[PDB]
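Here's the structure, in structure tokens; my notes come after.
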Amino acid sequence: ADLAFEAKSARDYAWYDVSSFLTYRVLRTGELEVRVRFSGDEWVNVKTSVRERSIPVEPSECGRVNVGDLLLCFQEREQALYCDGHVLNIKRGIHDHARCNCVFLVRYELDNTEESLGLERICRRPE
Ligand SMILES: [Zn+2]
């Protein structure tokens, strides 16, 4: 499978699946930027704001997610964004391969807010 990407937006600081890359530019400051077309157009800093897409986690492999890990989290508010957070604590549940009822306490990177998310609402970083 070919590499797929997601890009951070400067408007809300959430991440979005990148459909394609159009062009690029260099700031007199030195930074390299790409113009990305999203799925479903921005200039994003390549170094910080573009990265290989996050991956969904299956119930039978929920054990690979540990305290301290970085995760793309579905943050649903009053507004539903996919943004970065770190696992602070994990409550392991009793379940099979069909569904994961573990609870993941996440601290969002932007504002250090905390939320209890289920596996269905998180994606891990590759590797
Ligand atoms: Zn689980």
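By the numbers in Swiss-Prot, the shown part of chain A spans 125-164, 170-207, 209-257.
Positions of Cβ are set from backbone N, Cα and C atoms, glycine also.
The following features are taken from Swiss-Prot:
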type    : residues                       : note
BINDING : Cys191, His225, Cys230, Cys232 : Zn(2+) binding site
MUTAGEN : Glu130 to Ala                  : DNA methylation defects
MUTAGEN : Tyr140 to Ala                  : Loss of interaction with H3K9 and DNA methylation defects
MUTAGEN : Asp141 to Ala                  : Strong DNA methylation defects
MUTAGEN : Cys191 to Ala                  : Decreased stability of the protein
MUTAGEN : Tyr212 to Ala                  : DNA methylation defects
MUTAGEN : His225 to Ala                  : Decreased stability of the protein. Decreased stability of the protein; when associated with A-232
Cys191 (mutagenesis position) and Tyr140 (mutagenesis position), distance between Cα atoms, whole Å: 23
Those recorded positions in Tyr140, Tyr212, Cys232 whose CB falls under 6 A of ligand 1, listed in sequence order: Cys232
Largest tally of Cβ atoms lying within 10 Å of a Cβ, found at which of the mutagenesis positions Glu130, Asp141: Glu130
Which listed residue (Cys191, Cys232) has most other Cβ within 10 Å, given these are recorded positions: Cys191
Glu130, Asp141, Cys191, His225 filtered to the mutagenesis positions whose C-alpha is within 10 Å of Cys232 (Zn(2+) binding site): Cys191, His225
Cα-to-Cα gap, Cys230 (Zn(2+) binding site) vs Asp141 (mutagenesis position), nearest whole Å: 25
